[PDB]
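Colleague: So that we are looking at the same thing, I have put the structure below in structure tokens.
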Amino acid sequence: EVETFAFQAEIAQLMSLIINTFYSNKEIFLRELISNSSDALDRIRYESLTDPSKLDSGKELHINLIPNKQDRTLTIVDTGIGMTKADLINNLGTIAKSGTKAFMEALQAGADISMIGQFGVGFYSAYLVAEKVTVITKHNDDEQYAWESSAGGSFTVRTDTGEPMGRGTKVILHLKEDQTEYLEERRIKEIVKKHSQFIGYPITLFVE
Ligand SMILES: Nc1ncnc2c1nc(Sc1cc3c(cc1I)OCO3)n2C[C@H]1CCCN(Cc2cccc(S(=O)(=O)F)c2)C1
């Protein structure tokens, strides 16, 4: 049972801007996703101070980067706090509406796409390099879901039938045909070193 949803017009507008604007420095997507993973790892660590039981779904706090040339995917995996169905359908968009407006205001005033993370919507920078994004996520006290969107104004949510994760989020980037450089070990290493070098969690780059 797959549910189909329309993005708020403001989010659809943001995604179109990311897809349509000529902007050569696409590699910033990876910093934005790693930063989101780090923040989600922080969140579950903090929650666990008052309530140790929230690590019952996994004590290890880390990030994996998994390239796959057969599937033409780059997956960013974390064991952070995860997202609920209510998040995927309602709450993320509610919060992202404000950040999107500020970001577009800043772009008018002369900012560039590389500062998107200051507005809380760096996730959508995935669409610089991906034709489709699939998000697998599991939050304590909710089920594992698959969110998916190829932009175009809509997204889908299903209960995920795949391998159970425990707790956390997988962002699966289905890369555009001309963006397969982000599957190459040397390129990913370069980018993580340049932009994500002080992240306070292990980042494991899987080999093909
Ligand atoms: N890896 C990750 N792990 C966990 N979470 C991640 C994440 N990546 C992202 S970004 C992302 C990923 C997406 C997306 C949109 C975005 I925008 O659509 C499909 O998938 N988020 C979502 C976070 C990013 C920081 C701002 N919050 C606000 C918030 C909302 C609701 C509830 C709370 S609360 O419980 O603390 F009150 C807070 C959401």
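What you see of chain A is 16-223, where the numbers are those given in Swiss-Prot.
Method on record in the header is X-ray crystallography, 1.6 Å.
Including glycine, each Cβ sits where the backbone N, Cα and C put it.
Straight from Swiss-Prot, here's the annotation block:
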MUTAGEN   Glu47 to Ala  Strong ATP-binding. Strong interaction with HSF1, HIF1A, ERBB2, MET, KEAP1 and RHOBTB2. No effect on interaction with TSC1
MUTAGEN   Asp93 to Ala  Impaired ATP-binding. Strong interaction with HIF1A, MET, KEAP1 and RHOBTB2. Loss of interaction with HSF1 and ERBB2. Los of interaction with TSC1
MUTAGEN   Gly97 to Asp  Abolishes ATPase activity
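Have a look at these and tell me how they're positioned relative to everything else.
Modeller: Counting every protein chain shown, the Cβ of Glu47 (mutagenesis position) has 22 other Cβ atoms within 10 Å.
All protein chains considered, the CB of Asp93 (mutagenesis position) has 28 other CB atoms within 10 Å.
Proximity of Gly97 (mutagenesis position) to non-local residues of its own chain (separation of 6 or more, Cβ distance below 8 Å) is seen for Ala55, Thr152, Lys153, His154, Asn155, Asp157, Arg182, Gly183, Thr184, given in sequence order.
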Colleague: Per DSSP, to which secondary structure element type does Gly97 (mutagenesis position) belong, with helix, strand and coil as the options?
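Modeller: The three-state answer is coil.
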Colleague: Helix, strand or coil by DSSP: which one applies to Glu47 (mutagenesis position)?
Modeller: helix
